[PDB]
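Asks: Mind having a look at this structure? Questions to follow.
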Amino acid sequence: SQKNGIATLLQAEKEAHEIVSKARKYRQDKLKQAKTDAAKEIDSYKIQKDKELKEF
Amino acid sequence: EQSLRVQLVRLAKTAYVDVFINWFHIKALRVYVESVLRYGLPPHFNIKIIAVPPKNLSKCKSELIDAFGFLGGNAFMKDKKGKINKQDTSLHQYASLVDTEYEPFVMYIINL
Amino acid sequence: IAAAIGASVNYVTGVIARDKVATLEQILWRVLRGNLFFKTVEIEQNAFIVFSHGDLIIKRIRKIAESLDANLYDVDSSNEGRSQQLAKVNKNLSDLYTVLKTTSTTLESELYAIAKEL
Amino acid sequence: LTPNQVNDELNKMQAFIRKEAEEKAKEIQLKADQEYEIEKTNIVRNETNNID
Amino acid sequence: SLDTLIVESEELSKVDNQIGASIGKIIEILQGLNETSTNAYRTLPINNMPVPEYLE
């Protein structure tokens, strides 16, 4: 259980590394999402102001 | 001297209670966090305050060590008793900031 | 093994004079850091001690190691550079052995030469 | 040591490591939502004033 | 977390000892004033509830 216990400690550490890595990718994704959902909300406000400018 | 003495006796008594409630708040906290560090999970612990009658502390402390000591160490355990306070050595001070003699399970001794 | 050239796991390799000194270290660790170690020891000729830890509690282990005179470094040696670490170390140990011997010879030669002269 | 001690100390050990990963991972993702919301508003707000 | 946990215990020990000392001085300031003589303020009320009864 000497290298059976070190072997479990190594896996546990590797498991921790991926969990932390996933939340860092989650945030990364969220920064791209802000841009996306923001890019749509601009052109909807664009098309209303074009419409009431053209009514005039 | 007169005015001062009346405010001063009053101020200490009022201070005394507050620092009492606050001393126990740290110990409760201290014990809880420590328990988490030493046993791990479960985070749900069975916690008691045992009133010892004066001068039975050493006998009480030993009995607890024998029963429960195996949990926190099956080799990190020795018999011990009472509480001795010193600045001769740092051993026997039961603390997690200076090196002390490792207790076999979480037990803190309160002297009033 | 499966972290020999790893970097997401922290290992602490270290020499210590004797297994006696190592106990005192073990006592600090257990009081002040909890039981986050696995303690293994191999007898040398010294003591190989090994502590194994997280990669974010290093500095606190380091403080204990400094104060009891241990050589527990994160990675032992400034020579690591081949994969494995040891491969680089073994060639640098062949330079060291032959360069010491040449020094010993120049010193010897000169010693036999000038003792009488002095 | 004793078999009992070493498994108790292994079960504690990985429990902290998984726990450290959960606790850090929560903070990252909790801040990632505040960041999403803010940055989406900013991008609009700047630009809607330009269209205006 | 795990790194923060080491640092949380270190401080609990220190702060515990400070409070314990400081109370010891307050008891003394009373003892000297003759406001604690036979027994007083170690069994006396703590917001209208004695010390042993208060711990329970």
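Chain D residue numbers are taken from Swiss-Prot; in order, the displayed residues are 8-59.
Going by what the header records, the deposited coordinates were determined by electron microscopy, 6.9 Å.
Cβ atoms here come from the backbone N, Cα and C positions, even for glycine.
Relevant sequence annotations retrieved from Swiss-Prot are reproduced here:
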| type | residues | note |
| --- | --- | --- |
| MUTAGEN | D:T9 to A | Increases ATPase activity 1.4-fold |
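What's the neighbourhood like for each of these?
Replies: In three-state terms derived from DSSP, D:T9 (mutagenesis position) belongs to neither a helical nor a strand segment and is classed as coil. Around the Cβ of D:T9 (mutagenesis position), the same chain contributes no residue under 8 angstroms that is 6 or more positions distant in sequence.
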